[PDB]
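S.K.: Shown below is the structure under consideration.
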Amino acid sequence: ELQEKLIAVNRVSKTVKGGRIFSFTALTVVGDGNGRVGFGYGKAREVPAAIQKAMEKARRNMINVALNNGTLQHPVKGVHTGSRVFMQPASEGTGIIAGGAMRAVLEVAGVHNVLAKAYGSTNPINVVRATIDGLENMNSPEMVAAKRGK
RNA sequence: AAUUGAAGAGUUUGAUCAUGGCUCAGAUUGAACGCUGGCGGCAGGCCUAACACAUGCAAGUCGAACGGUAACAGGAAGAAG
Ligand SMILES: [Mg+2]
Ligand SMILES: [Mg+2]
């Protein structure tokens, strides 16, 4: 259950006396299929170095998520920079419908049957991220009683 | 048992994030044109000039309301082929 996938890879330019010096960037997501997900950025002058350097970053920076079966307890909202995202339990029809990009975090992270949608900018670095934070804030379907109870 | 269902992409920049229009993948059609065209079932077929119209047909029927015989069908005292 290693499970990992990169979401977006990109080129960027730096500009010096002698011209443009380019380089790449990688955005990755890793999860165990049972909660726990992280993302990593990491950039590098060549692609495989960039994705490698990323998968790593993702290994740490990993948070976990109070799932509830294969789905989410309550419908959650997330938002970071321009990306404002929303996903919903969905008493699984089949489920797992989202914009490949946050399907990526969902998938690996173990959620099996949601419906999701991203608003604002589809800028991956911020949507995958608005989502993680999304699932993170999402609170425990009983440690809400822990919360109250008293 | 019986609406239990929601995805994003391209494009301003050297590059970036934001803002923001343009564009694209989808469904839908009483459709047209271009190329092509085998058979069948159901359906659809002037969206325009409420423009103008040759010709046929689209409202009759009842002799058990009525006087009726002009047509054709028979029959009739009786005149005959
Ligand atoms: Mg340019
Ligand atoms: Mg032809």
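All residue numbers given for chain A refer to Swiss-Prot; the residues shown span 10-159 in order.
According to its header, the structure was obtained by X-ray crystallography, 2.8 Å.
Backbone N, Cα and C define each Cβ position, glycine as well.
Pulled these features from Swiss-Prot for this protein:
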DOMAIN    A:11-74  domain 'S5 DRBM'
VARIANT   A:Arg20 to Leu  In strain: SPCR9; spectinomycin resistant. Not a ram mutation
VARIANT   A:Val21 to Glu  In strain: SPCR7; spectinomycin resistant. Not a ram mutation
VARIANT   A:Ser22 to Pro  In strain: SPCR13 and SPCR15; spectinomycin resistant. Not a ram mutation
VARIANT   A:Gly104 to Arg  In strain: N-660; suppresses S12 streptomycin dependence
VARIANT   A:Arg112 to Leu  In strain: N-421 and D-1023; suppresses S12 streptomycin-dependence
VARIANT   A:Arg112 to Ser  In strain: NEA-319; neamycin resistant
VARIANT   A:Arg112 to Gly  In strain: NEA-314; neamycin resistant
VARIANT   A:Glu151 to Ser  In strain: B
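Can you walk me through where each of these features ends up in the structure?
M.R.: Sorting the domain 'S5 DRBM' (A:11-74) by DSSP state (H, G, I as helix; E, B as strand; all else coil) yields 13 helix, 30 strand, 21 coil.
The C-beta environment of A:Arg20 (variant position), restricted to residues of the same chain at least 6 apart in sequence and closer than 8 Å, consists of A:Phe31, A:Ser32, A:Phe33, A:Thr34.
Taking a C-beta cut-off of under 8 angstroms and a sequence separation of 6 or more, A:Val21 (variant position) has the following same-chain neighbours: A:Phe31, A:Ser32, A:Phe33, A:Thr34, A:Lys52.
In sequence order, A:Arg29, A:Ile30, A:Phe31, A:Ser32 are the residues of the chain that are 6 or more apart from A:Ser22 (variant position) and have a CB within less than 8 Å of its CB.
Of all Cβ atoms in the shown protein chains, 18 besides its own fall within 10 Å of the Cβ of A:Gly104 (variant position). According to DSSP, A:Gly104 (variant position) sits in a coil region rather than a helix or strand.
Around the Cβ of A:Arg112 (variant position), the same chain contributes A:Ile105, A:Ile106, A:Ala125, each under 8 angstroms and 6 or more positions distant in sequence.
A:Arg112 (variant position) carries a helical DSSP state (H, G or I).
Sequence-distant neighbours of A:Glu151 (variant position) (same chain, six or more apart, CB under 8 Å from its CB) are absent.
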